[PDB]
Amino acid sequence: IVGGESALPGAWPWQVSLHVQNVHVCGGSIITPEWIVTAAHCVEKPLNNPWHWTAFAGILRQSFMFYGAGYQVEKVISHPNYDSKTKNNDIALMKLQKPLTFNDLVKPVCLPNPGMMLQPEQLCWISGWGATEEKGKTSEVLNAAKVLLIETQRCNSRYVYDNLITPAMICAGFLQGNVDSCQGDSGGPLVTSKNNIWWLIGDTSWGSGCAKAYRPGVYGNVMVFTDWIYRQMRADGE
Amino acid sequence: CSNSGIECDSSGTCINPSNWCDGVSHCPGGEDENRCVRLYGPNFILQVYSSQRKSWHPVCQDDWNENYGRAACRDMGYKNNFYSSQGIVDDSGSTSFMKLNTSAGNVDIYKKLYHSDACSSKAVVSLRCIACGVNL
Amino acid sequence: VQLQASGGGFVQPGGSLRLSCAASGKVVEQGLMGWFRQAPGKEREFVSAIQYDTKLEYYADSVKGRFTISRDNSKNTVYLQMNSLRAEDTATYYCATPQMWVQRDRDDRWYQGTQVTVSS
Ligand SMILES: *[C@@H]1O[C@H](CO)[C@@H](O)[C@H](O)[C@H]1NC(C)=O
Ligand SMILES: [Ca+2]
């Protein structure tokens, strides 16, 4: 996260750090005690193997994410229509081997319902352990920042992303830059508050540079994917 | 699709809306029978797709209780999760409802509801399947 | 962790090469090491990966059976033995960790490698 601030304990209790061989690789968002929403570009081969992945919840610092303090991942499911070249349908699910214990530090975020009626420049938050500067290293501390939705019409203009933003993507950030997601934030939450509830509306998907002007962050449009998400959870339960 | 047909996800198979959520799996992956329950809007109005009317309708509060709400949550994939439920005034502009058949038998939750033009309780079910979206 | 790939060169079709990946940094961050390649104008392609204990390896379909990935842990060096090379294998080959190869910016280029050319 570029241009944000450190997060307090419990500020973003759905945020998890997803590790490959005990090293942070991607962020994710808790939606049930066992299901985590993340990005499909985090789990392309050979990272489609759940054996590699552990999730860390309720822990703000990478150095406190010890081998054995994490939840082993049992299943990794990428969106069936994920296209890596275009980044289209960039969403995935991870199922944990055992349920999380919800408390003050670990809580789920709500899946968005049809008819949220979000504002064109809805106020949102991003969080993650990504770099705080372009070309920077993974952040030791969980950060978070305020970003605004950017209408897909404006984001697809010739001087921004030039018709690369599909209906499965949403833009957020600032056309003037300075505040953005960055390398290491992939898969993490883009959330918004409405009716006094925090909703998961995006997962950090791609970008060009970090916090550069006319290159805002692009996120998977979670609203489009909820039918697929419910189908996955329903099929798992019985 | 043609003639207001509904596409089975992205499979290229379109079926008549009267066969959407009708208890028989007509789609290649059963897409027509596994997304028949949803929560609408920021106030979680419980809606069920009616195969008779070919549209979504809010669930009438009549005879509804937590057992039925938990079945709805399970149909959406929430397994044993349940948080809250309330009868509220409808504000989604609905002109009819899905009403509970108390003697419906042991079927899917959406097949225990039939289309009805009025709720006796004058309220629709608001359903929350999991305690989510709260921070500091 | 800092990585330095080497061992590339120009070879004939059917020839062989052996690439090395020297790593410096904490070994606890090298539990999964990978090789990927990129030809001019083409998208980068993942090639192979290996677990630190060598109990698990991975190969892309395009190189399976012809490439072999291995490790020498007394030197923290990852090797890529490339046999039966074809012209379609021409690219710059890089080694990386998951925290490096999983990129929010797909066209970012902070990933230095070794050039491999196959041509008669
Ligand atoms: C309720 O279900 C029973 C048992 O299947 C059926 O006989 C009856 O007609 C149903 N009632 C309504 C109003 O559809
Ligand atoms: Ca049907």
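Start at 1 and count along the chain as shown; that gives each residue its number.
This entry, so its header tells us, was determined using X-ray crystallography, 2.0 Å.
Placement of Cβ uses the backbone N, Cα and C atoms for every residue, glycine included.
Here is what Swiss-Prot says about this protein:
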ACT_SITE  A:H41  active site, charge relay system
ACT_SITE  A:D90  active site, charge relay system
ACT_SITE  A:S186  active site, charge relay system
DOMAIN    A:1-237  domain 'Peptidase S1'
MUTAGEN   A:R154 to A or T (Swiss-Prot position 409)  No effect on catalytic activity. Reduces HKU1-CoV viral entry
MUTAGEN   A:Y161 to A (Swiss-Prot position 416)  No effect on catalytic activity. Almost abolishes HKU1-CoV viral entry
MUTAGEN   A:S186 to A (Swiss-Prot position 441)  Loss of activity. No effect on HKU1-CoV viral entry
MUTAGEN   A:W206 to A (Swiss-Prot position 461)  No effect on catalytic activity. Abolishes HKU1-CoV S protein-binding and viral entry
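Here the features listed in Swiss-Prot are placed on the structure.
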| residue | record | contacts (Cβ under 8 Å, 6+ apart) |
| --- | --- | --- |
| A:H41 | active site, charge relay system | A:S84, A:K87, A:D90, A:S186, A:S205, A:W206 |
| A:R154 | mutagenesis position | A:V160, A:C171, A:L175 |
| A:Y161 | mutagenesis position | A:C155, A:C171, A:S208, A:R215, A:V218 |
#### Entry: Filtered recorded positions - A:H41, A:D90, A:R154, A:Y161 - keeping only those with Cβ under 8 Å from chain C
A:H41
### Query
Which of A:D90, A:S186, A:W206 has the fewest nearby Cβ atoms, counting only those within 10 Å, among these recorded positions?
A:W206
### Task
Indicate whether A:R154 (mutagenesis position) is helix, strand or coil by DSSP.
helix
### Query
Are there recorded positions in A:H41, A:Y161, A:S186, A:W206 whose CB lies under 8 Å from a CB of chain B, and which ones?
none
### Query
Helix, strand or coil: which one is A:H41 (active site, charge relay system) in, per DSSP?
helix
### Summary
DSSP says A:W206 (mutagenesis position), in three-state terms, is strand
